[PDB]
Amino acid sequence: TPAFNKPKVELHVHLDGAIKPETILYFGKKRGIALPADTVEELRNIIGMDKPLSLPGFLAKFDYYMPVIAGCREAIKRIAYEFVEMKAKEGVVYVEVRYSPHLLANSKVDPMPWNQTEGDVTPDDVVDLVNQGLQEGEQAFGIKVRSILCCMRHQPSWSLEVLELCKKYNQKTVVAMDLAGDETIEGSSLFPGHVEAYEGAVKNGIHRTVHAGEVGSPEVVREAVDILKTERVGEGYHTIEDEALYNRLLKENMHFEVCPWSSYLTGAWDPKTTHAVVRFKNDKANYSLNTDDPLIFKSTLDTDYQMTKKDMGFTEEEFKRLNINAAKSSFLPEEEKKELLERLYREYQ
Ligand SMILES: OC[C@H]1O[C@@H](n2c[nH+]c3cncnc32)[C@H](O)[C@@H]1O
Ligand SMILES: [Zn+2]
């Protein structure tokens, strides 16, 4: 009994955070790379988390499996492909998947991620591989999928390249640029590489989303919006702590990419306090309900819907409304955007 058994739109999910334990297991064995377990079940209990940790502590879960995927062409395309499939089954009609092309490369990247031996999978090659998998997947499960390339807070040296990859693969799945990573890295929002990359995104008409305010303060959100010119705020829960800023974002109709389950599991949200999404729903704000990293949170899109339904009083009417807003707030070109809205309204009848 799903919380909302109707078409959905997801704008916030990490491809490298939405991998099948069976695929991880498969490639570790296949490449002879170690994993903290050799059973999907125990693989899930190590990578997985059922209790709040922290953002820095949550991010380390990737260390367990990224090494078996990164640098492997077969694996990069496969996870991209199986991702669409996972989305198709969850009832998602349109989705934007994000990831760092750099963290999956083993050539032309410095610092080499995961202590990898050089190879031929360049960062560009990664975008191409994911595009291919995503495309083959759309085709096969019939849902529309786009992608978003992440700048990493800790590695601004990579940012300007990410912008280039967005320019090159514009709408050839790549519809936007994100800034992900450890939001606690003081000043990461302001590092030159990042700033210069967004400045060029603005100048070259490349869409922009920025993770901010999940654990950072209103100023991190203020900087994303004002300095980085972000078009959407990834999560942004802490924005409501600055009534003035909140109201100005509410006025611009800023889209907040919300991830309920994720906010609890990363300790971003104090379970004793009311979720910022309650305030969002109440203020009729522009916001989507997203999954973020389902492999690590051991969840599905329904997990976040059941959470809001059961615990936050969300109705089918709010569910329909938030998704219509997610559609309007997507980085799809006008025509495809209209086509998306058309489908949702058709099905919401
Ligand atoms: O998917 C791109 C990267 O964004 C980061 N990311 C994933 N889930 C996240 C939640 N919050 C902040 N950053 C996240 C991860 O380091 C992942 O490797
Ligand atoms: Zn995220």
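Going by Swiss-Prot, the residues shown for chain A are 4-352, listed in order.
Method on record in the header is X-ray crystallography, 2.4 Å.
Cβ atoms are placed via backbone N, Cα and C, with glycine included.
As given in Swiss-Prot:
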- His15, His17, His214, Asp295: Zn(2+) binding site (BINDING)
- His17, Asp19, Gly184, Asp296: substrate binding site (BINDING)
- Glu217 to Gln: Reduces catalytic activity 4800-fold, and slightly increases affinity for substrate (MUTAGEN)
- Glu217 to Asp: Reduces catalytic activity 700-fold. No effect on affinity for adenosine (MUTAGEN)
- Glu217 to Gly: Reduces catalytic activity 3200-fold. No effect on affinity for adenosine (MUTAGEN)
- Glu217 to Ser: Loss of activity (MUTAGEN)
- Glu217: active site, proton donor (ACT_SITE)
- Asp295 to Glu: No effect on affinity for adenosine. Reduces enzyme activity 2750-fold (MUTAGEN)
- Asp296 to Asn: Reduces affinity for adenosine 10-fold. Reduces enzyme activity 100-fold (MUTAGEN)
- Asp296 to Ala: Reduces affinity for adenosine 70-fold. Reduces enzyme activity 110000-fold (MUTAGEN)
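Positions of the features from Swiss-Prot, shown on the structure.
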residue : record                 : Cβ contacts under 8 Å, 6 or more apart
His15   : Zn(2+) binding site    : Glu99, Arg101, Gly237, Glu238, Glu260, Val261, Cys262, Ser291, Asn293, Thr294, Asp295
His17   : Zn(2+) binding site    : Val100, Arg101, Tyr102, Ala183, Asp295, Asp296
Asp19   : substrate binding site : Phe65, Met69, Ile72, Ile82, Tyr102, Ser103, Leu106, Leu107
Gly184  : substrate binding site : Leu62, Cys153, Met155, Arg156, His157, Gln158, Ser191, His214
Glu217  : mutagenesis position   : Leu58, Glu186, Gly237, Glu238, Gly239, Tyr240, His241, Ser266, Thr269, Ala271
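Under DSSP, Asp295 (mutagenesis position) is assigned to a strand (E or B) in the three-state scheme. Summary of the Zn(2+) site environment: with the site residues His15, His17, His214, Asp295 set aside, the chain residues having Cβ atoms within 8 Å of the Cβ mean position are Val16, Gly20, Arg101, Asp181, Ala183, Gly237, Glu238, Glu260, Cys262, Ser265, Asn293, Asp296. Among the recorded positions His15, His17, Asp19, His214, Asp296, residues whose Cβ is positioned under 6 Å from ligand 1 are identified as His17, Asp19, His214, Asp296. Taken over all pairs of the listed substrate-binding residues (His17, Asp19, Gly184, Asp296), the Cα spread reaches a maximum of 13 Å, rounded to the nearest whole number. The Cβ centroid of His17, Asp19, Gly184, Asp296 marks the substrate site; residues of that chain outside this set whose Cβ lies within 8 Å of it are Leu18, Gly20, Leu62, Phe65, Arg101, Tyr102, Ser103, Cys153, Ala183, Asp295, given in sequence order. Selection of the recorded positions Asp19, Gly184, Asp295 by a Cβ distance under 6 Å from ligand 2 yields, in sequence order, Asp295. When other Cβ atoms within 10 Å of the Cβ of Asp296 (mutagenesis position) are tallied across all protein chains shown, the result is 27.
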